[PDB]
Amino acid sequence: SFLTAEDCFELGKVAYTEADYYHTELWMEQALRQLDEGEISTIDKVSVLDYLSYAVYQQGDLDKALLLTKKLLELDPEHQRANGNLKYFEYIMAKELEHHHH
Amino acid sequence: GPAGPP
Ligand SMILES: [Mg+2]
């Protein structure tokens, strides 16, 4: 008995709903790793990255959260929340660089 | 502030 990429994503959603943001990351990244090894599956990466980027933000990994938000926005440029997240991160980053210029 | 899935 074993876990498909779909299973891993579902387990990631269980972790997320209990605010286990590290386990969210572990399961979601495992879902992506199974896809990348050529597992055939029907889950969408956009939804995976939506959970993953938020979970990584919860861990205080702002750079990696930004990375993941940009990967999401490459696949779904429409995505409303990722667009809002991007604006937030760019705001924070613009603030940091404003500080170093003063 | 950032917004995750509901
Ligand atoms: Mg609960």
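Counting begins at 1 with the first residue displayed.
Per the header of the entry, the method used was X-ray crystallography, 2.2 Å.
Cβ from N, Cα, C; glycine included.
Lifted from Swiss-Prot, the feature list:
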MUTAGEN   A:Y51 to A (Swiss-Prot position 210)  Strongly reduced affinity for peptide substrate
MUTAGEN   A:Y54 to A (Swiss-Prot position 213)  Strongly reduced affinity for peptide substrate
MUTAGEN   A:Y88 to A (Swiss-Prot position 247)  Strongly reduced affinity for peptide substrate
Whole-number Å value for how far A:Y88 (mutagenesis position) lies from A:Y51 (mutagenesis position) (Cα to Cα): 17
Other CB atoms within 10 A, centred on A:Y88 (mutagenesis position): 18
Collapsed DSSP category at A:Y54 (mutagenesis position): helix
